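In what follows, a single structure is set out as structure tokens and then discussed.
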Amino acid sequence: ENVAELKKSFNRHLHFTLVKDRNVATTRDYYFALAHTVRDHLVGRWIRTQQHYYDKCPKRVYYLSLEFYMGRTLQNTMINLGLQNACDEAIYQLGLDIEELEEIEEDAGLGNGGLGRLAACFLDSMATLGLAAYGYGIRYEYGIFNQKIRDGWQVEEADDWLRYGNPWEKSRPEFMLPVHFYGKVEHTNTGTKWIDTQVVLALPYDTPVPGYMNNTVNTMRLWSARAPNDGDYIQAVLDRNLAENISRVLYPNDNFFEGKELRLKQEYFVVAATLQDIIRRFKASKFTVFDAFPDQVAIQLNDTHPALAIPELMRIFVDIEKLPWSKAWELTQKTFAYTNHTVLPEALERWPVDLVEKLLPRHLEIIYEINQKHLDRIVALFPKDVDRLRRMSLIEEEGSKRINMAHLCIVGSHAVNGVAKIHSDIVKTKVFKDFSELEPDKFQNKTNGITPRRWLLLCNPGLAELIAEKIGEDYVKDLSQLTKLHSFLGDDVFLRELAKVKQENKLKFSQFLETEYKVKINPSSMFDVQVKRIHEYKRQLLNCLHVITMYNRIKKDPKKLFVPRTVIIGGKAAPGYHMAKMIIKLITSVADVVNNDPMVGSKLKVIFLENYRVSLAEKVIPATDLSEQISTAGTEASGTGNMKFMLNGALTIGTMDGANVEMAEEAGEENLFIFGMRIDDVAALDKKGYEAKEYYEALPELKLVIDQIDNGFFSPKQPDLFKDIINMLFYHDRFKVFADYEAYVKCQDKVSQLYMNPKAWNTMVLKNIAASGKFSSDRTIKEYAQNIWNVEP
Amino acid sequence: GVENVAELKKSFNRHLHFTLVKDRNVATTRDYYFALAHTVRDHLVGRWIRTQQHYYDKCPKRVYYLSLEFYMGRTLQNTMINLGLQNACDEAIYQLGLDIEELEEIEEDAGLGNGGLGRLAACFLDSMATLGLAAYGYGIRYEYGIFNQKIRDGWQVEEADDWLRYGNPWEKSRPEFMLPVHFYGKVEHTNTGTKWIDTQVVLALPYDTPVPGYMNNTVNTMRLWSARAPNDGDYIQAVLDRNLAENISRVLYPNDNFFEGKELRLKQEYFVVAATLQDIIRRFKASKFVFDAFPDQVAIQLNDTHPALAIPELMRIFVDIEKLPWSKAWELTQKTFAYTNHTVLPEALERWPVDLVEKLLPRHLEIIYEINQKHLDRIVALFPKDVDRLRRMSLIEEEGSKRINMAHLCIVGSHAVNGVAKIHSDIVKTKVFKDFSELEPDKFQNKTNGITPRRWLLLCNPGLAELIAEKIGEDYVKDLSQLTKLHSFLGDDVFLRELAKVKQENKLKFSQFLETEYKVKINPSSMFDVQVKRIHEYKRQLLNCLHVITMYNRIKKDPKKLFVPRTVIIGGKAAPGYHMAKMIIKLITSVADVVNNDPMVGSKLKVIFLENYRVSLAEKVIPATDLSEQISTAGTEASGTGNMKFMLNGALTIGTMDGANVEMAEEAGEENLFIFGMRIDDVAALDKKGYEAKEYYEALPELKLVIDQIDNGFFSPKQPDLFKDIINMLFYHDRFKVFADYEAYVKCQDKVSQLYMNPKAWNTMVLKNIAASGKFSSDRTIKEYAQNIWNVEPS
Ligand SMILES: O=C(N[C@@H](Cc1ccccc1)C(=O)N1CC(C(=O)O)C1)c1cc2cc(Cl)ccc2[nH]1
Ligand SMILES: O=C(N[C@@H](Cc1ccccc1)C(=O)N1CC(C(=O)O)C1)c1cc2cc(Cl)ccc2[nH]1
Ligand SMILES: *Cc1c(COP(=O)(O)O)cnc(C)c1O
Ligand SMILES: *Cc1c(COP(=O)(O)O)cnc(C)c1O
Ligand SMILES: CC(=O)N[C@@H]1O[C@H](CO)[C@@H](O)[C@H](O)[C@H]1O
Ligand SMILES: CC(=O)N[C@@H]1O[C@H](CO)[C@@H](O)[C@H](O)[C@H]1O
Ligand SMILES: Cn1c(=O)c2c(ncn2C)n(C)c1=O
Ligand SMILES: Cn1c(=O)c2c(ncn2C)n(C)c1=O
Ligand SMILES: Cn1c(=O)c2c(ncn2C)n(C)c1=O
């Protein structure tokens, strides 16, 4: 707890746990010794917390997700346990630099983006609020791949994150479980029997989730695939890899459905294990016995990925626990709650019934029965409307039959929510109209949030300290306290101190940029940042057009006053996403021309931030002046990066989409740079018909950019390299890039104006930060606790 | 002894809490085991760091035992004993209200070996550490060791030995020493020399396991390498294909004394060799180093031919990497390497097809050719005429598909070659490699195998170790020859009663195991007749089987005739692809089922096929053995070591004058062992003449019956011709002349029975074996290797 004792513990671990001394100890060794030293501080409360849940039996919440974008654990753990300052001092006294040791830790990147990071922020919040929550996922041997740029292109490298070992995970062999696949169904007189199946074992690994300063430590249980133990002998042993390939790697797709059998196996794998583990726990507690199940258990479905949980639970209740269908179904609906995270057609999960029949025979039967009972009702309430039956069916018939997992989640759940007002609204009245009309009270909204511990206290200590010195540390657990910040809007000194914090973050992050990339950084320039997964809907392309735009204006009139900028664009593209990869090449091509043109000089620098991940977001976010949140209105369910930048002192330029809409409401629309078409404008443009060749014909600045991109100005060695981009823009652009081009650029010009007025710029910054309270994930979970899970802190 | 138990207790509770995240209410037995292991493990650290730091500071010559196998067994008790902590830990576990025996059984055996070869490496490590030698073991960290064997419907069934599933607290990853290993690619001959390009790369991640000397503060290292894919069409598939590179250290080839020319196997051999040589070279350069002193600082023992590629690999490093001239490098090489021949069985000789090698290790095939060219140029110069000698001495075999004779490469590439027992070393030197020793006489030597007295006496038989200690002191633990002092008790009946009692307690404890694992009811007063080793035709478990049946037919002949009761135990694993071995298992289990259930035989005889024979089990049945079966055909067992364990543990041996049996006889007196059957010369004479198994069948009533019973379905009614392959082998393809030794073997057994009815004489003979086993301590073997091969002294 104190410095002297932390030094002894560190040396004790370096010695007994790493078998090293100071002369032969590696940096990794020091990091592991520090990690173990901090890890020991959690054990007492972790056992105590789990024991408490058993003795008092509070209702349990289970967040079931295929993704958990956790990032690094060491610093986070030191902050939530109140050890950082002590450890920093101890390490320094041992002659080491804690910051260097921290960089050794590999990110636990078992997610793709928002969906996976949301889940991670939720666990932190649930632990901070003292809830009996458990996160359940898959312990991927490989998480989201590590990204590199070779010759301007994204190159993928396996993210072998467990290679050197993971001190934050705890194998729980006594809770191992078998998961079945294939086989056939047998309807006997003693119940239905799913037999002749292939078995794969699931070994759970527990990771502690410490709440912020509250003595609570929950658990994140991730499952690992293992071959059972019961032709060529060698091949047979090697073939054990097949089963174990189930939890081998995370599918690297963000907002896109890939119907691969292996993925279907991962979905069921995590689902079968989790539900059996929850049932066992339930039956092992202080408890026909199952009638109290929904009062003791709440399972949240993170998107439709774990949709199979609905029939799996039914399978268990009926075939194993011998409950009648009617009862089983009732308990199921009371147990599950579904969160819809997207409206993009390509992201919708539709599994071919053929694939499901072969792999999960008993589950196909259960899904069919669920649909029968479901459609019999509709037929009753609407004897005529037969087209309504087709639109609400769990099965799609057009061509090869498929299963609409989202429909399956709606009927098997008692609550369904979008992740932002505009998204939830679209989900309730448009996408699932036929369902909400019958069950209105079933649909809700639960606007996303981000944890102020990792995304403020951890990533920007300077800002957390400044805020804390002015209004106390109360805000860490109740972010709505940041509103008190309005009391200092005319405080010139607090405004200079606010600016100093940002500048320090920029100077430090600049050192990172000149170290990782050649480029020379103008530390006074404006840090224009857009970091997120590469997507056509997110429009990194639109941003790219503006950069080329600024570049030409500079070449055109070199002597014309230009507010300097450092444009940073980063994010991974799904491996099979061709257009995303091309977009990356374009950006890298532009930067090369821009960063090396003598006429532009320190006026404009462009950086493609490589390997964007949680630990990297913690560095660049505190260093940002301008946050790009420019996806086409109605395409971004919510967004969370936007919230991160808001809490850390950046201004936002974006469209009225996702949570951007709610940010404007909290801070006031004038304090954000909103632009472009809105949900209604995009629809009108659709009914009419989007003809992109019109804006190109009516906007010279855009035409120059387009011609340069099309004629090879950015790829001399390959004149037609960006042909596919141009082709999509002129004939296949569902995200209407050309349509928001003019408004975007004019918006960008106003940002530049404001940037030249420090007093005005920071004043707005302060109103934003003051208005960010709403976006703490503690508030999100609070609403989940009260309106869906019915549990208390 | 004060404050030692209390601190062990505190520490134990500290680990259960911080290391296992458990309290006394939720802890599993496995958690208690891991808690004790970490508690014991902490006592190795100080000495391990200190030991290795010392070898760095004093720079003694280092010995490197390179092997594809290390059959280590359990580490817990062994570590406690060598560190002098068993008594204190036993007491700490007890006071904590726990059953220490229950905890130790939790530990998984590190069975990274097939049999005696892998176990010898293990024993050698323990001894080298006990003698304080700067020794290092080098092998592969298999994810799956030798398979767990189960008996289903009388047949052997193999189950994957997933020994790392729950974690191994005894290994320590050393990531900073990872290394790249190359495969495939091609050879480019440029002006900058020869270059091996276009290669596929695999990484080698070493894992160090501490090897504690006995009561001397020395803690050596065993470094095992694990294969990992390097970080650098379809994304998901590409990531899944990383399993291919990792398959190289996935599982141990389960073959004992048998060459299987598989590509994966060749990859394992090169893998451990390339990782090891690079690491050894890196250590040399990091010490007070150009390479002229290498052979004076480095000695690498090649355990059999499996790591043969180490020779051309060192040449490759020396010439292609270090740029040394060929002549100089070849010189450094021979001085560095030493080869130990572990077998003369033709089916066990590694002969790789030149094509497989060219495709996988092209640069190495060129180097092997060049060594052969030089080598043969020498023969030619010494014997201008004799062209046949070239053919018999070449590393390349031409007949049909060209293959590489790895034995020959090891010989020319080494300064010393040895066998593992007088008779085998003589065979190697004068017959198999006759043309070679004639040129270099001094090169060939002998190094009689040994076993470590710590695991095979102190640990597995605490009763006998204490008995002996109360009579002649503890000195014998560090010098086994001190066992001859037991002779003073040749007349003391009191002592003989005590010796019989210890043996009795072991049989009673082991009987509990048997009846709990098998339906059979044991007669604790019966003679424990045991044959536990890998199932082989040359080891002749059949012969033994022919005796059990011969006996069965005798009891059914006169149910009232005095019969010396026996509990016959035959165990061992069969290589998955070894058809005849599996047939022999099915024949032994079938016979057993007929003898164990025959009402007329009752408590006179019981057959038990001991399932899953392995180091931990060996430690169980060995101390409980009365008679040891070591009956391999003369000239087939290069040495054997089981024989040694049994001898040291109070059992009498019935066997042929093969391997180390000859030397056991010389040491204890040929009449203090039941020797029988043909001898090497008798075997040769029978070969020259011609073996006609049918004659002995024709001339031996008791035998003819046993056979007719096997061939007609007496032991397999549902399947009358089930044992056809066995009958057909015994009659027209028996290279191990089973029947030829059947008559001698049966008469020999009757005498064993006779002697057993006489407690006083039986135990007297036993005492004579225990007092003469000192020569078979691996500490003696290692000392001899050190003086005459490695040229090093006890650091
Ligand atoms: O594995 C040991 N410590 C552990 C310490 C550790 C634990 C968890 C995460 C990181 C480090 C170790 O070095 N690793 C576990 C990792 C893996 O799974 O590969 C790497 C260890 C200490 C020790 C001390 C003695 Cl005397 C003998 C064997 C020993 N092993
Ligand atoms: O893994 C931990 N201890 C280790 C302890 C251990 C180490 C070596 C062999 C057996 C046990 C552990 O339980 N295992 C390593 C094995 C594996 O890799 O499967 C199983 C551990 C302790 C701990 C304490 C906190 Cl607060 C959080 C996470 C934690 N993990
Ligand atoms: C927060 C975060 C995201 C989510 O970003 P959006 O802009 O909301 O899409 C994605 N990736 C990482 C690494 C993050 O930290
Ligand atoms: C000693 C030992 C061997 C050796 O068997 P022999 O053929 O008797 O030399 C094989 N397996 C195990 C488990 C051993 O302990
Ligand atoms: C399928 C998917 O990854 N959806 C993503 O979910 C997160 C968390 O709700 C949203 O912020 C984001 O806008 C959306 O694209
Ligand atoms: C190739 C091989 O496994 N050889 C085996 O080695 C051991 C240890 O040297 C000998 O005792 C045994 O007789 C022999 O069969
Ligand atoms: C988002 N996304 C992908 O992630 C993707 C894709 N095609 C392949 N992938 C992987 N498409 C068309 C797409 O929009
Ligand atoms: C690496 N890479 C790509 O990833 C790529 C490409 N063209 C299209 N793509 C997606 N080219 C030319 C290329 O070198
Ligand atoms: C020892 N041995 C084997 O181990 C073996 C074999 N055939 C296959 N195997 C595996 N043969 C004929 C054999 O003698």
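Since chain B takes its numbers from Swiss-Prot, the residues it shows come out as 21-252, 261-317, 326-831.
When the header is checked for method, it gives X-ray crystallography, 2.3 Å.
Using N, Cα and C of the backbone, Cβ positions are placed for all residues, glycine too.
DSSP classifies B:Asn45 (AMP binding site) as coil under the three-state reduction. Look at Swiss-Prot and you will find B:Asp43, B:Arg44, B:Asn45, B:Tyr76, B:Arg310 tagged as AMP binding site.
Take the CB of B:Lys470 (mutagenesis position) and look out to 10 A: across all protein chains shown you find 12 other CB atoms. For the mutagenesis experiment B:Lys470 to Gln, the note given by Swiss-Prot reads: Decreased glycogen phosphorylase activity.
Here Swiss-Prot describes B:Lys470 to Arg as a published mutagenesis experiment; the accompanying note says: Decreased acetylation; when associated with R-796. A helical conformation is recorded for B:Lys470 (mutagenesis position) in the three-state DSSP classification.
Around B:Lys796 (mutagenesis position), the C-beta neighbours below 8 angstroms that are at least 6 residues distant in the chain are B:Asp529, B:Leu532. Following the DSSP three-state reduction, the secondary structure of B:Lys796 (mutagenesis position) is helix. Quoted from Swiss-Prot, the note attached to the mutagenesis of B:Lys796 to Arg states: Decreased acetylation; when associated with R-470.
Here the residue is the original one, but Swiss-Prot notes a mutagenesis experiment at this spot, B:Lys796 to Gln: Decreased glycogen phosphorylase activity.
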Q. Taking the residues the record says bind AMP (B:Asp43, B:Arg44, B:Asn45, B:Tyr76, B:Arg310), how far apart in Å are the two Cα atoms that sit farthest from each other?
A. 49
Q. Reported as an integer number of Å, what is the Cα distance between B:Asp43 (AMP binding site) and B:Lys470 (mutagenesis position)?
A. 67
Q. Which of the recorded positions B:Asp43, B:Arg44, B:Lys470 have a Cβ less than 8 Å from any Cβ in chain A?
A. B:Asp43
Q: Restricting to the same chain and to sequence separations of six or more, state which residues have a Cβ under 8 Å from that of B:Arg44 (AMP binding site).
A: B:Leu36
Q | Spatial separation of B:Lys470 (mutagenesis position) from B:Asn45 (AMP binding site) - C-alpha basis, Å | A | 68
Q. Near B:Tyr76 (AMP binding site), which residues of its own chain have a C-beta under 8 A away, given they sit six or more steps off in sequence?
A. B:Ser315
Q | Neighbour tally for B:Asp43 (AMP binding site), based on other Cβ positions within 10 Å of its Cβ | A | 14
Q | Count of other CB atoms lying within 10 Å of the CB belonging to B:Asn45 (AMP binding site) | A | 7
Q) Other than its own, how many Cβ atoms are within 10 Å of the Cβ belonging to B:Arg310 (AMP binding site)? A) 12
Q: Compute the C-alpha separation of B:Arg310 (AMP binding site) from B:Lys470 (mutagenesis position), stating it in Å without decimals.
A: 37
